[PDB]
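Q: I am attaching a structure below and will ask some questions about it afterwards.
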Amino acid sequence: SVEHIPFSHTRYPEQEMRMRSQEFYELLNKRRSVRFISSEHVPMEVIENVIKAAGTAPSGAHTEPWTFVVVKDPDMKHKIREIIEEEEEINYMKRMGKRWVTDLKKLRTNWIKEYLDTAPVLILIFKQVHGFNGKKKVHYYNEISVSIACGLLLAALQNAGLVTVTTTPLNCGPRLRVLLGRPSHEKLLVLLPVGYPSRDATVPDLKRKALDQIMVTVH
Amino acid sequence: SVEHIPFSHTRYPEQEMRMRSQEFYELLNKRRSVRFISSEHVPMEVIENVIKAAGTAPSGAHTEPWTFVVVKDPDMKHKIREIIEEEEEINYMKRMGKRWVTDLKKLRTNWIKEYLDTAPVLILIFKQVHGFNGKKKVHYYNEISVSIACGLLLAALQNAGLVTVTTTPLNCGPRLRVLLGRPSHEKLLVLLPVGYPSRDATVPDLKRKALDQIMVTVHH
Ligand SMILES: Cc1cc2nc3c(=O)[nH]c(=O)nc-3n(C[C@H](O)[C@H](O)[C@H](O)COP(=O)(O)O)c2cc1C
Ligand SMILES: Cc1cc2nc3c(=O)[nH]c(=O)nc-3n(C[C@H](O)[C@H](O)[C@H](O)COP(=O)(O)O)c2cc1C
Ligand SMILES: N[C@@H](Cc1ccc(O)c(I)c1)C(=O)O
Ligand SMILES: N[C@@H](Cc1ccc(O)c(I)c1)C(=O)O
């Protein structure tokens, strides 16, 4: 359809590549899902920059099938909280099933989500399951694409000194999509409450796998 | 459970938060999918650090359901290449369909994947659709979790001065999984050829949406 151009690349010496990759790992490794979020204001320009970063993600056939919905208004944050707490309660009681509920004991999560009120910003990431002269276009691998962008967003948040927890509000998508005025070709993928951690924020003492438990070399 | 411990955090002043996030956006915005990789060797230590970076991703219920399989052997890379080209060729002539094939024209991709040979490293990312001491265990949102890890990997590669292209070799999963001796609960998500760009690498002249085409602020 259009032209191709030389690729321009920044090369670092090997030593600098080691040190950069090291320190980026160290930076990302300090990231934890934080479920206790201060209501201190965050600068909107930072939120913008992290969403711009997420928007640099690759996507199947260059479709960029993502919408980041940002909610700061307290009335609206609280309506989102009412929906999530209602749905999550049924999820814990009924829909998740015993094994799932057991697998979550160690996180001490339940259906009470105070962070939906207290966090200064909520970011709801919607995938566009298809797109749109005004003709209908395929979104190839939209879920994976949008999840890659989420990864970039998480990295950008960590790099900027903000915290969050990646949530899936199971069975809340349609209610939240309707509430937020999103079109029917958007689904909710993930909800991220963003801000500074609370002073007494806590995290579960989880450990990550060692390198040789995640990387395999062949042949 | 699993005890719960205090969390702490490095905080930057607002002005540094702006700067850091501005800079990080510019760094990431320079990432392009590059389909012409140099055969020059890359430091294994960097490969490790990017994979470790990927391993810091959140995952549903702390399942860490990812395996990064790292191929450097010329014979194995070539076998990978044989499977993917044979399978992509059918994908282009018949399995994707006219519309998909049309949507790829602007990228000028075809079934020939010389990077599978020339790249010094391939990373194949497998999701673990469930896991196991010995008892079976349930990997919630494994696909999204591994794709988030992919996002971190891609960031880590850009940050490290390496390039790649995120690929999905349609209908190659089962043959790759078997070729690489991966167990039957692993399933290929994406393949990343890694290295420096060829001296004459080109990319399509694509534009990304402006901020107001991807970000919506909603109130009452
Ligand atoms: C999930 C998904 C699948 C992709 N599959 C292929 C592919 O199979 N072959 C390929 O050459 N590029 C593939 N790509 C890369 C996209 O075509 C590329 O990201 C897009 O054209 C935008 O280019 P950019 O990454 O430089 O921003 C894929 C990307 C995504 C995220
Ligand atoms: C796709 C996926 C879904 C997740 N869903 C939820 C969720 O609904 N609620 C929640 O509190 N955390 C969720 N998380 C956080 C995890 O429970 C998990 O323990 C955390 O990601 C692992 O700890 P860490 O992020 O601090 O490394 C999710 C993570 C992934 C990526
Ligand atoms: N997997 C094929 C086709 C392809 C290419 C680019 C792209 O964004 C997508 I979605 C598919 C290939 O590698 O050519
Ligand atoms: N969505 C529910 C339950 C939950 C919690 C953590 C987690 O990793 C997963 I997968 C699910 C909630 O937010 O509590």
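Going from the start of the chain as shown, residues are counted 1 onward.
The header says X-ray crystallography, 2.5 Å.
Cβ coordinates come from backbone N, Cα and C, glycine included.
Sharing the record's features from Swiss-Prot:
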| type | residues | note |
| --- | --- | --- |
| BINDING | A:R31, A:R32, A:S33, A:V34, A:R35, A:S59, A:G60, A:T166, A:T167, A:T168, A:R208 | FMN binding site |
| BINDING | A:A61, A:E88, A:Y92, A:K113 | 3,5-diiodo-L-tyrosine binding site |
| BINDING | A:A61, A:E88, A:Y92, A:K113 | 3-iodo-L-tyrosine binding site |
| MUTAGEN | A:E88 to Q (Swiss-Prot position 153) | Loss of enzyme activity |
Q: Within the set A:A61, A:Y92, A:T167, which binding-site residues show a CB-to-ligand 2 distance under 6 A?
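A: Only A:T167 qualify.
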Q: Please identify, among the recorded positions A:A61, A:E88, A:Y92, A:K113, the one with the smallest Cα-Cα distance to A:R35 (FMN binding site).
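A: Sorting the recorded positions by distance from A:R35 (FMN binding site), the top entry is A:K113.
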Q: Check the binding-site residues A:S33, A:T167 for other C-beta atoms within 10 angstroms of each C-beta and report the one with the most.
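A: The residue with the most neighbouring Cβ atoms within 10 Å is A:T167.
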Q: Looking at the binding-site residues A:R31, A:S33, A:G60, A:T167, A:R208, whose Cα is closest in space to that of A:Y92 (3,5-diiodo-L-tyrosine binding site)?
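A: The answer is A:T167.
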Q: Would you identify the secondary structure of A:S33 (FMN binding site) according to DSSP, in three states?
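A: Assignment for A:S33 (FMN binding site) reads strand.
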Q: Where the criterion is a Cβ under 6 Å from an atom of ligand 1, which of the recorded positions A:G60, A:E88, A:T167 meet it?
A: A:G60
Q: Among A:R31, A:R32, A:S33, A:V34, A:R35, A:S59, A:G60, A:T166, A:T167, A:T168, A:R208, listed as contacts of FMN, what is the widest Cα spread in Å, to the nearest whole number?
A: 32
Q: Below 8 Å between Cβ atoms and chain B: which of A:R31, A:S33, A:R35, A:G60, A:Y92, A:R208 make it? I'm asking about the binding-site residues.
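A: From A:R31, A:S33, A:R35, A:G60, A:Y92, A:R208, flagged as close to B: A:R31, A:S33, A:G60, A:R208.
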Q: A:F132 and A:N133 flank 2 unmodelled residues; Cα separation in Å?
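A: It comes to 8 Å between the two flanking Cα atoms.
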Q: In whole Å, how far does the CA atom of A:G60 (FMN binding site) lie from that of A:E88 (mutagenesis position)?
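A: A Cα-Cα distance of 32 Å.
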Q: Give me the Cα-Cα distance between A:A61 (3,5-diiodo-L-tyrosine binding site) and A:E88 (mutagenesis position), rounded to a whole Å.
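A: A Cα-Cα distance of 35 Å.
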Q: Checking the binding-site residues A:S33, A:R35, A:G60, A:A61, A:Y92, A:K113: which ones have Cβ within under 6 Å of ligand 4?
A: none
